Amino acid sequence: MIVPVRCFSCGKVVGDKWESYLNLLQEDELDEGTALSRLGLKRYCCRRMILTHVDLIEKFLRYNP
Amino acid sequence: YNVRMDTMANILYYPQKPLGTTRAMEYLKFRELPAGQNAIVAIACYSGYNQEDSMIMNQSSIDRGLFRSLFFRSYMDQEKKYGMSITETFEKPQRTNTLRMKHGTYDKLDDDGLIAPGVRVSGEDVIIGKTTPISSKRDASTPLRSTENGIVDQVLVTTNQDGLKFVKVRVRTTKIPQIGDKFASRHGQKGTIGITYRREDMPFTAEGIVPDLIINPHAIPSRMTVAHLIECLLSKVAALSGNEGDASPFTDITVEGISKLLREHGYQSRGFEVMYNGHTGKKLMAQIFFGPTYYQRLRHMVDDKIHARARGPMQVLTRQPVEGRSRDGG
Amino acid sequence: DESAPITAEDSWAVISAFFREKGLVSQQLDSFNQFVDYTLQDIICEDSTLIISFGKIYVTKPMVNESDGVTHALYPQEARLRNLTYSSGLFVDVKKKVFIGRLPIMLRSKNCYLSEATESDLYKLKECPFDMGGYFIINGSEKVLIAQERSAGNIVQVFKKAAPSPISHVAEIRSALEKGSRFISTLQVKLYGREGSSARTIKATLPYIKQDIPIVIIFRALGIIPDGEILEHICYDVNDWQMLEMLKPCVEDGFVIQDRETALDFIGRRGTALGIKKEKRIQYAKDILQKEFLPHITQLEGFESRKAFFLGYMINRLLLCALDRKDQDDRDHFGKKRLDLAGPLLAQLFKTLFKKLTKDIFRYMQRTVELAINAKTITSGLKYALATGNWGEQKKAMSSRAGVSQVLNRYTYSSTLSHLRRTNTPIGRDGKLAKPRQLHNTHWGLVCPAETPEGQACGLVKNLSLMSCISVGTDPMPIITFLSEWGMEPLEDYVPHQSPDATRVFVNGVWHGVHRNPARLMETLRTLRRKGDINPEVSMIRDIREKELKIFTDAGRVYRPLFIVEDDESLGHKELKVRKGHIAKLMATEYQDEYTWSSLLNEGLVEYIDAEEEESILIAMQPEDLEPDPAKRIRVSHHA
Amino acid sequence: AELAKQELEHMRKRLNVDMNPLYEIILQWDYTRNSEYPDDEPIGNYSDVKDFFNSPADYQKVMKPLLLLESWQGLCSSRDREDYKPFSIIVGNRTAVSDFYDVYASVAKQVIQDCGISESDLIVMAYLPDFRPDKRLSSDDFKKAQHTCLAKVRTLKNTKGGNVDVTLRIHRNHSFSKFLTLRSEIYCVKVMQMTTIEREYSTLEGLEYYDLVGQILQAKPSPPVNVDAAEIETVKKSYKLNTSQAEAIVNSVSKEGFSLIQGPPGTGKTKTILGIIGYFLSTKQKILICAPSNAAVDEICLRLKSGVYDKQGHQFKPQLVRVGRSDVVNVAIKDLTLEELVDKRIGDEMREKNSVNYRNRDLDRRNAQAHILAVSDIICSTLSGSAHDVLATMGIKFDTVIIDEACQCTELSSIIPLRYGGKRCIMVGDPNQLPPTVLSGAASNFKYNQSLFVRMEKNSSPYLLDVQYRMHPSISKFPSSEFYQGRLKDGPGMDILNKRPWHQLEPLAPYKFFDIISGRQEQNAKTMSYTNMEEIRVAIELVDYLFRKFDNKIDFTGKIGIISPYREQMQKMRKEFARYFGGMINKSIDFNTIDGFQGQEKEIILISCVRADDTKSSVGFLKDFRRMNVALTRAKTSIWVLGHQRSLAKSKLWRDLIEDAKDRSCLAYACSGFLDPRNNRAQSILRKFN
Amino acid sequence: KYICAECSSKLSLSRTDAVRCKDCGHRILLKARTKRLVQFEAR
Amino acid sequence: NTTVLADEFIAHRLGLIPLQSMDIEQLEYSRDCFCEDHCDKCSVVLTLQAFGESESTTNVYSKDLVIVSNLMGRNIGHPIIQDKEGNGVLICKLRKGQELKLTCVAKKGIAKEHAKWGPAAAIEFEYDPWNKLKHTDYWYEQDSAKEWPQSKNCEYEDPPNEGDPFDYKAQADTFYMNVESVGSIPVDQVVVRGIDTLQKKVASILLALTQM
RNA sequence: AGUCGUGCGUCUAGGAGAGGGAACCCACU
Ligand SMILES: [Zn+2]
Ligand SMILES: [Zn+2]
Ligand SMILES: [Zn+2]
């Protein structure tokens, strides 16, 4: 549903930058790797945590309830 | 799934798309509805609990949101009429004129006879309170599963095709990975967790990365599963570069190209990474194959696969133990 | 640029178009749509006459008739929540409209609300857009009908027999009507006597005749009295004396019969039912020979020579197999197998229930010596059929072959997709015969080599590949008319002795006639099919070695799309019809959402190929590999 | 049917426009900011009001910045000119609404009652730890406060102990929320009411669903439709109107859509409205009359109370509903107000019974008001009041919408009443009159002050009312020659006015221009308003002379009105008149600004000009021709113009007026003690200036 | 005591009463969450 | 709670939300102090309130949490905000009619009981960049040096010389440690508190030995 | 360049438990 609060591997907080990640991908039209590096994700654990996430919360909210 | 009252539904807490996805997955829309998560796998025999294809999963990751699942079970009840002018009633039994009473606690039932969402139910607690008049009445409640428990998620009441009152109660439970739970990669490897280690005990790489999973190397040779290592390498390359990797069967790319890209990303070409013992910090004598890989939590879980009997109910026909753990069999 | 070669990567774009045009559940939805559109009307018309008459059948949108309430539109979500049956009522006009029952409606069909619903509409209805439908909501439970594999009919299959058994080779054909009143007619002709038995006799088991009769008597009854004519029909090339030598005992034993009446009497001798052979039994035997013997080829007495020619062809194939010049037929080949989807199964269930209702109303009318249609008879029957999976004419039946309908699995989206596209084999899960369980080479491109259950069901339950579709069926009459008008000589005028070279044209297993210029006819048929005049699902196969042309239009045939390669090119090297311009148009259409897979089919860029046709074509691995750092996998050289 | 469903959906959307974007935009502003614009964005974003709008999106994009600028200017004006009573509140739990924070605070009932805080009031909050409890908190501290945050009142719930729970909505991203800790004292002061701004924004957003959206965007009135002259003559005879007025009314009613009627003052504008209403009623069809100010609505209601004649000549009095508060509306209109009509129509067990009785009374009042509105035929109100929540809840379509003083109201205000499915619109206004009220000069620079009626007049010429009766022909001469470019004809009473006297005497004439030879004006820094003593002395002398001439022969009760461009000058004149004449000035003489005096007519009008110093070539408000036309047209018999000769002569329009007066011999040199022969200094100055 | 699937409006119906929504013809009639205090832990 | 999510799911998400813990030492464990339940002396109480509107989804962040208990002038329990926008950690999304209303009680604890208390995300620890101690046998196919890139810390130590023999007396030393903090505690305070905890554990062991 | 129209609302505190066979299908070691 929502981006995980902390990285599973190390525990770094990654939920703050999900909106920033989307803005960089859309507003700045930057590639995935460049946006992730700008956000400040060095270890590939957080990189795959952010990149591999899927926003199912929006799809669930598409329904009336 | 919130509105779907399926008999048994399993929802992954944090679905993740694989780092290496075949080009046919988008047509199948697997990326939109992934079934699994990308976990950092180390192919090593660290503590000896991953033998026989078993695996070691990080306890810190488990409690931090790794492979957590939601299990929804729906119970349906009807007031089917046995004889005209006689029908069942959904009401809380009061012990008056009732001869069939079970161990299920009826306090959770409200005046209407149905537990509202947010009510703790376990064991044989009655979920639906139904009584059939007899000619004063006999209890016909639907007790909760003995081996399953959780918080009731939703309750709905409607009318059947013939107009009889019908009730459907969906109960939701949170299941966390345990040692007995079964997981599997995308290459036919099935493993049961042997031990859960915190992030401190598990070995860490030169960059401080602690794997979420540890798999014994002996699973690779006998099974001839060379594709798992290539998938792990491709996932590492994709994560380092940030671009999703193409893992289609007959892709032009080869292992050498992936290794060259990984080397360009400042890592060992073949994916081996120096790791340190978490118990003492000593560097491991042999380097450890390391990297992300996609895994799936199979429905087979020990919680629902554990049974024990001690002078339980016996079949009337043969006076022998009944069959089925759910029915307290032997 | 526009006509420049095409790379392997660009092909993926085309694949995308396919999934946009058809999707992962295209086969079931198309089968159900064609069923509800045409097969229901055909079944109604077949039994419309009664001693009363049914003009047309209409299907409304799904609705629920709640007791002490007003009927209202019913949606799949409401049906699942309330455990209601997602079915639409059927209205049939009766003359000297009546509600005959409720037909279950498959999701994403042409008679469901979600069909004409956008993503916002689907969300407003609490329906997941990712859901592909393709199932039936019965009592709330989601049931999917698994494709049933059967041996293709109207085809002669020749199989050897074990040495202990006196029979040597048996050629069997499962004749059945392709339009209506379907009934299984398994006609088997057996060659008695093993090698060196000195008794090379052939006997055909005529339906309802327990005692096998020599083929000579059958030919005499048909009308071919002269022995030379029988031999010419059996053997086309008089040069081959081996066939005549092998058939000599057959004619020697059949020489006793010389008159049609005697042959009919002899055929009628067996299976006596208190009748007089000379009195109203010759007509009975003639009617049996007209209908029971090879019903598929025709059902009229105007031209009975087609049956004789087909029997001669069957005997020729049997003799070729016995002489070892022709390889024994294999059952595992998909060219001889048909996968019946929900379409044919629902058609059979309907036919049966409608026949039962017709009998019931006839009895009611008989009782009313001086309306009242029991609609439940059909609705309840269909509900039971889709509930327990027992596919039988009645509940009491114990041989209903359960397992046809299975609860749809929704553990994960991939599981649901696999289940919706699953196939089942009627062969019992028991036994230890590995041959049927093994996947034949014909499964390439039609059945997933890897996806299959492990255990008893292994090798029986099959899952179709991504780019695999099941033919929904089409009327062959236009093809027959085109062949007749184009120059196909009638089978009646066939003169094999004066026509040494001629290609037999088979349509749905019917030997309509022969053609002298097979190459031109085949090229014209391919051009018409590529242009779009003829439905692409039809499969046309030309075999030069046997000099035989086969055309198949029956449903249940598995086919896949492939690019067409033609030598016409400025460079001169073999190249595909699809070029960069078509890919650019497809990409532009995708970005806009004009030019879709339908346009590709119409232009002839992509052609559907079935299992049978693959035996007469060469397929390249990649668009540009076979046409023109030791890390890359070794690639087979382009010898061809 | 499908069309009915679409119409219902459009009406619901128009009547249920979300205000969240407006709150988000407004709350981001800084109260302490002192600038011509709410933000520092480039000036290029603002664009002038285009005559033609390609699509509703472009119209909304052009209008929204202007509305925001007007709101910011109004906020600044409320902050500076007005100082509301500050109060203090205790912070509570915060609810994270979509892009907003709702804070629940407990306040004393007496404090909010004294302050006057309602559910639709905007406030500014601040934290002042060093604020002394005894210090007199004022808006100056809020302006100079380091931290301030705008908030919107959402709900006011009263509870035992005299405790009012207030839900304040603030911007989520605003940093001031870090100071909103539990049990924290926050000093809040009201700024202004957002009801009008919210209604304007809702109308702007919903303009897409308006039936007349295309006409508004194009601003092209529907083509005139020919009508038979016999019908026009019959209507004129039946209603006793003028030929031109009858023709204009018939043409406007015949055509469906926007109708333009240009009624100069004194041309029976109220009479024209009455005739239009009577003609429409003669031909249920609810009619909604909307006026910019409550005074116009009260006047229309008073005129309607007398009844309107039909074609048959049978006078009738349709039920009239006034949508307005009793305090703001005129006393005579109290009976016609909805509340009074509803009251006339109507005519812990104890706690539960009392609560049930109160709920029953509320339900009965709601039913009574709904029934009155449904049965009512004429609904008179203001442009802002036309969007009252009761009318929106009723959802009753108004086929005919009449707009008064179309040139005195903004486009958004004029379009507000159209939300109720307005198919026929009749706008009446004179462009030469005062322009629509605007708080920002920058907004005026972007043509924001320009109203829709102005564009409609530019696209097509309205039906100007040529005939005037109250206005003296000499008075209307110059405005007709210049302001109206002709097309004005004096009525039969050119010189048969009832107020014959004080005209024969040479000193007093229907039109005069008494300039001042010398005059010095002092400007006050606090008010920035010029004040001159020569003008006041001349006016006092003239009034005293007029009273002496006719002290007892004729009573000047409500017949003399002195108007000056500047508020400070008018206040000084009132103070001097009270000091000298005494209490008689309360009724005999009326003192008010020219803009405020609009809508009032008196026999004698004294237009006093404050601009006297010639050091600065700037003219000011006197340059505008509309203000001069308004000032001149409010007189009936006598006009006394006071002002320095050179300063007025600097302006082109005033120079032309002076030249015309000289041609008509209406120029007479005046100074202190002009009518005082004892003061030889005045006579000597007059002789020297000759 | 009960809410509508579509209208999402309280009904508070009693025994021996129709289970159909008063506002609309839909009769899913979902029930609101229990008023009893509920506590959860992140473990 | 009426959001599409589940109560357990949102509770788990909230648990992982970092909270200010600079004055954690002043705070006492709930299991230690004699209190009925979550007294202000051993717990921090926050309230989360939110709901959607007409057509704008309501995003719940860490900053939405409002402290309700009395901290007695202690800068503890404040949600940690580090993103440039300042919104914080996204918690959930509410649609029109979806009301979220809950209370959160935070207790003092260690990461051993649950990873949510982890003050450091990744703690990189390295030593002996050049293979001087022979602790690791680099896996090589053509050349060990070429296959394995030199570590960043290698520049801080003299490269080995093939001329000299292996130093069997050498021991691990010069450990390069990089500590990253989630945000609850600064890295300097993180290391200081780790040292303090280790010293306290050793002192407790000594006290137990003396007592026994 | 010195002034201005527009909006809001009126009643609220009393002890204890015991039970479904057959058939079909999916799936695990
Ligand atoms: Zn990480
Ligand atoms: Zn409802
Ligand atoms: Zn405590």
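Throughout, chain D uses Swiss-Prot numbering, with the displayed residues spanning 1095-1377, 1403-1466, 1534-1876 in order.
Placement of Cβ uses the backbone N, Cα and C atoms for every residue, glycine included.
Of all the Cβ atoms in the protein chains shown, 21 others lie within 10 Å of the Cβ of D:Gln1619 (ATP binding site). The feature ATP binding site is assigned by Swiss-Prot to D:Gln1339, D:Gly1360, D:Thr1361, D:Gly1362, D:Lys1363, D:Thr1364, D:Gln1619, D:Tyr1655, D:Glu1787.
Taking Cβ-Cβ distances under 8 Å and a sequence separation of 6 or more, the neighbours of D:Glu1597 (mutagenesis position) in its chain are D:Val1143, D:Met1157, D:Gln1636, D:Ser1637, D:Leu1638. For the recorded site, D:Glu1597 (mutagenesis position), the DSSP three-state label reads helix. In Swiss-Prot, a published mutagenesis experiment is listed as D:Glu1597 to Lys, annotated Causes read-through of both a snoRNA gene terminator and the poly(A) site of a protein-coding gene.
Quoting Swiss-Prot on the mutagenesis of D:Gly1747 to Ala: In SEN1-1; gives rise to a temperature-sensitive mutant. Taking Cβ-Cβ distances under 8 Å and a sequence gap of 6 or more within the same chain, the neighbours of D:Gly1747 (mutagenesis position) are D:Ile1775, D:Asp1776, D:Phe1777, D:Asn1778, D:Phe1783, D:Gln1786, D:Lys1788, D:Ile1790, D:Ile1791, D:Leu1792, D:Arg1820.
Of all Cα pairs drawn from D:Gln1339, D:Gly1360, D:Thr1361, D:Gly1362, D:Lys1363, D:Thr1364, D:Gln1619, D:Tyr1655, D:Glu1787, which the record names as binding ATP, the longest spans 22 Å.
The Cβ of D:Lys1363 (ATP binding site) lies under 8 Å from the Cβ of D:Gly1357, D:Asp1590, D:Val1614, D:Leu1651, each on the same chain and at least six residues away in sequence.
The DSSP secondary structure for D:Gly1747 (mutagenesis position) is strand. In the three-state DSSP assignment, the secondary structure recorded for D:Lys1363 (ATP binding site) is helix. Under the DSSP three-state reduction, D:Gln1619 (ATP binding site) is assigned to coil, being neither helix nor strand.
Mapped onto three states, the DSSP output places D:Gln1339 (ATP binding site) in helix. Within 10 Å of the C-beta of D:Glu1787 (ATP binding site) we count 15 further C-beta atoms, all protein chains included.
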